Amino acid sequence: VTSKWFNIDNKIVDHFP
Amino acid sequence: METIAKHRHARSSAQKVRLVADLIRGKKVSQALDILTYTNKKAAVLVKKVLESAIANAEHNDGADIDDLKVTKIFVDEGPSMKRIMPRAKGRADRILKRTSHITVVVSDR
Amino acid sequence: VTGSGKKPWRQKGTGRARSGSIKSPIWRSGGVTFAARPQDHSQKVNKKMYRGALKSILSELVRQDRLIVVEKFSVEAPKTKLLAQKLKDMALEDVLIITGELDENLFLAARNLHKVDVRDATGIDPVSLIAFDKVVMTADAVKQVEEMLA
Amino acid sequence: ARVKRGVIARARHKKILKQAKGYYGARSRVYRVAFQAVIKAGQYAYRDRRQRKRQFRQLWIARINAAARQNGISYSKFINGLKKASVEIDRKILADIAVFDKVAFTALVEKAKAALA
Amino acid sequence: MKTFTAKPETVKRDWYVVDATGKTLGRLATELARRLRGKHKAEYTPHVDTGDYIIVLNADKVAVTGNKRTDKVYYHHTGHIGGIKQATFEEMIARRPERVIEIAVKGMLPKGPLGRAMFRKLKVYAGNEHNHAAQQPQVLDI
Amino acid sequence: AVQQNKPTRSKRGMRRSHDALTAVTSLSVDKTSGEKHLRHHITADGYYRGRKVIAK
RNA sequence: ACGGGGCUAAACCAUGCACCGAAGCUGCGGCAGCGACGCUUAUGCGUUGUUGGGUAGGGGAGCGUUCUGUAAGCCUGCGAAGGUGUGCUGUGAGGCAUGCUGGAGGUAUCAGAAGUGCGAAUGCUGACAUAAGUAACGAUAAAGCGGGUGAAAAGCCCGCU
RNA sequence: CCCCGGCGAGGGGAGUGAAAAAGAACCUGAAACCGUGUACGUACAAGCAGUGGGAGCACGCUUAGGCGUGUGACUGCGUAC
Ligand SMILES: N[C@@H](Cc1c[nH]c2ccccc12)C(=O)O
Ligand SMILES: [K+]
Ligand SMILES: [K+]
Ligand SMILES: [K+]
Ligand SMILES: [K+]
Ligand SMILES: [K+]
Ligand SMILES: [K+]
Ligand SMILES: [K+]
Ligand SMILES: [K+]
Ligand SMILES: [K+]
Ligand SMILES: [Mg+2]
Ligand SMILES: [Mg+2]
Ligand SMILES: [Mg+2]
Ligand SMILES: [Mg+2]
Ligand SMILES: [Mg+2]
Ligand SMILES: [Mg+2]
Ligand SMILES: [Mg+2]
Ligand SMILES: [Mg+2]
Ligand SMILES: [Mg+2]
Ligand SMILES: [Mg+2]
Ligand SMILES: [Mg+2]
Ligand SMILES: [Mg+2]
Ligand SMILES: [Mg+2]
Ligand SMILES: [Mg+2]
Ligand SMILES: [Mg+2]
Ligand SMILES: [Mg+2]
Ligand SMILES: [Mg+2]
Ligand SMILES: [Mg+2]
Ligand SMILES: [Mg+2]
Ligand SMILES: [Mg+2]
Ligand SMILES: [Mg+2]
Ligand SMILES: [Mg+2]
Ligand SMILES: [Mg+2]
Ligand SMILES: [Mg+2]
Ligand SMILES: [Mg+2]
Ligand SMILES: [Mg+2]
Ligand SMILES: [Mg+2]
Ligand SMILES: [Mg+2]
Ligand SMILES: [Mg+2]
Ligand SMILES: [Mg+2]
């Protein structure tokens, strides 16, 4: 199955650039 | 003389039948039959048929008296569960358990 | 193992331990890690170590009174009833017969007795000299093993 | 020569769960938790075989101190008097006489006061 | 032979009465904590309550040295945020004088279910009168 | 939100200490039929408080 | 901002004698390693000195499991293997005996060979938990009643709204 | 074959069989997990849940007593792998 969308979403995931 | 009746593979969870079996443990068969008549539970219909069969078994196979029988033992065991599949959202599948029970009622005049 | 070389699921993202093959020895129905092959278990024995060990075995058969020497040992017809009666005549129960040159009557007569093996002087081996309780050698054969063992 | 581990692994697990009887919850039912609690119970038992000797001498000293002050002397002077009077009764027996024979204990206190004076 | 152990069913407890007039607070509290615990008896056992009952009279006339009558502060917190409360030694004597001796002795006793059962044996009164004459307390002169 | 540790079988039975059913205690007798019924309910035979109310 | 209670010493300085205090040292019993000397060994015993925390790692000695020989032997329907209790025993891995279940196999000793020992690897497969009798029961177009059948009818059939 | 039950499911007898707890969900029938019964503890008590000490109770023994088994009030020490 595909992963949870919130784990895909760049805004949520990449929060600490 | 102790007399047994059983209902194996009864379609309901054991936790739901245990609520009704705890109402009639230690009672007289006179008094356990009307407690089950006015309990509004699906498990009270399953337990009353196992209790009526245990009274007929004691009268017919053992020559006992209905007037003096009591519910000495009653216990509900778990039976095999049936595995079903329930579709969830986004293509995920859950496993549904359809739980069964083994109801055992025991009557005796002593 | 029969199957595909396809990676069961992707490397990252699924929250599951990583896999690369359905054939791996960790998995049920997978391969054996160090699977065996047909092998040759034979060893080498030096010639002087093989002949030195037969002389050691033969000297123990005479020290322990397990060696019997006769001049002639044969039966008249190829009948198992004859040999069994003959070994009852010598109180021999579980015996190895070594002859100079094997005669066919004695070989057929002992084929059915499971505690008697009949052999010629050339075909002796170290294990049967220890496995049987008594050993019966014709002196035709006793002198044949001497030149065999120098 | 393939070896199955059924019979040997069952007997080694059953040996650990027999030593974990009386423990609470998964500590008497589950091997991963029982094994780990059977080791800690042997580390405590090794350590407490040394502490049992400390806790009993600490108990004997406190009972000698209480029975000696009933006779008008402290512990630190009762012990010095008995060493001065060459009495070699240990603290396990003194604390035993202090409870069960109070007149034998008074005789020892008088012997310790005479050696100090 | 195993070391004697005091059994809580057959231990004998006695009654005493103490006059707290002019005593130093701390130097009276230590002797109370000895006899409530039972450290003055040869049957002393650390897990059994072998002590005695003690009645303390005139709790409002206990003495302290130095400037401790105005400078000794009692703190407690109510559980609610910002709820730290204080009271000097003079205010505790005026408002609730028995609490001064009970707080002192409570800090000198073991902590746990047994040290709380030892504390139930102390009876502190602010005056010269007690109503435990049926128990026949003996006078304990310090 | 989800648990960090598996609750025990003891904590599960404590929560179900209030799940018990209470049997009915008031089975009344009809004064003409002698039948049992719930109170303020008609009997299985269609009687209530001595009289036949429903002719079924 | 003494660990607390409390303390005008229960603080500090100086002197002195007691006592508490560790797995240190001593006492009693036991085991093992390495030396030295001997009732004499035949490679084991006796006396004595000393040593014995341990990761990475090196060296030594063993237990148990399946299979082959010894074994056409030995045990076993007067109860084998396996399962489950109890007792005894060894420094340990372990061993022995026996009650109950089970209903046909097991295997001494001394050698031989290894798919030879599992708690971890977000290990693999199956079974079973937890959250929990909790959320939810999939369009807010909507139901009510009488009769029928039936063990049982809110949901089926008929009728009228 | 008889009995309860819906001309059910399921069960109790009877009978077969060496055995039916060999009954077709069928040799043996471990563990996790879930129950019923009995003994002891538990509603003023704070924490890796044990370990050292230890009262009381219950059941067995066997005695002119104090051992065995189960439980474990209270107490010293003690932050899993
Ligand atoms: N959150 C939306 C949209 C979405 C689908 N897939 C995604 C992947 C990443 C981010 C958002 C999404 C949904 O669950 O329907
Ligand atoms: K393929
Ligand atoms: K057996
Ligand atoms: K694992
Ligand atoms: K649940
Ligand atoms: K809806
Ligand atoms: K069977
Ligand atoms: K089963
Ligand atoms: K089981
Ligand atoms: K404890
Ligand atoms: Mg959905
Ligand atoms: Mg879809
Ligand atoms: Mg993950
Ligand atoms: Mg394979
Ligand atoms: Mg050659
Ligand atoms: Mg042949
Ligand atoms: Mg300090
Ligand atoms: Mg000293
Ligand atoms: Mg010491
Ligand atoms: Mg020491
Ligand atoms: Mg030392
Ligand atoms: Mg070492
Ligand atoms: Mg073999
Ligand atoms: Mg075996
Ligand atoms: Mg047995
Ligand atoms: Mg392996
Ligand atoms: Mg495992
Ligand atoms: Mg590991
Ligand atoms: Mg399966
Ligand atoms: Mg919830
Ligand atoms: Mg809710
Ligand atoms: Mg809801
Ligand atoms: Mg719908
Ligand atoms: Mg209708
Ligand atoms: Mg039969
Ligand atoms: Mg069979
Ligand atoms: Mg079976
Ligand atoms: Mg209480
Ligand atoms: Mg309180
Ligand atoms: Mg902790």
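Note that chain C carries Swiss-Prot numbering, so the residues on display, from first to last, are 52-201.
According to its header, this structure was worked out by electron microscopy, 2.4 Å.
Each residue, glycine too, has its Cβ placed from N, Cα and C.
Within the same chain, residues at least 6 positions away in sequence whose Cβ sits under 8 Å from that of C:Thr131 (mutagenesis position) are C:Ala160, C:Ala161, C:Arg162, C:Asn163, C:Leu164. As a published mutagenesis entry, C:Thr131 to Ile appears in Swiss-Prot alongside the note: Does not regulate the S10 operon; assembles into ribosomes in vivo.
What Swiss-Prot says about the mutagenesis result for C:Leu134 to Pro is this: Does not regulate the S10 operon in vivo. Around C:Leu134 (mutagenesis position), the C-beta neighbours below 8 angstroms that are at least 6 residues distant in the chain are C:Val126, C:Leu157, C:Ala160, C:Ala161, C:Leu164, C:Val167.
Per Swiss-Prot, mutagenesis C:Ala160 to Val is noted as: Does not regulate the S10 operon; assembles into ribosomes in vivo. Classification of C:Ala160 (mutagenesis position) by DSSP places it within a helix.
Under DSSP, C:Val167 (mutagenesis position) is assigned to a strand (E or B) in the three-state scheme. Among the sequence features in Swiss-Prot, the mutagenesis site C:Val167 to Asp is noted as follows: Does not regulate the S10 operon in vivo.
Cβ environment of C:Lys63 (variant position): no same-chain residue six or more positions apart lies under 8 Å away. Among the natural variants that Swiss-Prot reports, C:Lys63 to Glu is described with the note: In strain: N282; confers erythromycin resistance. Ribosomes bind erythromycin poorly and have reduced peptidyltransferase activity. 50S subunits assemble normally, even in the presence of drug, but assembly is cold-sensitive at 20 degrees Celsius.
Packing around C:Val167 (mutagenesis position) is summarised by its Cβ count: 22 other Cβ atoms lie within 10 angstroms of its Cβ, all protein chains included.
For the recorded site, C:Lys63 (variant position), the DSSP three-state label reads coil.
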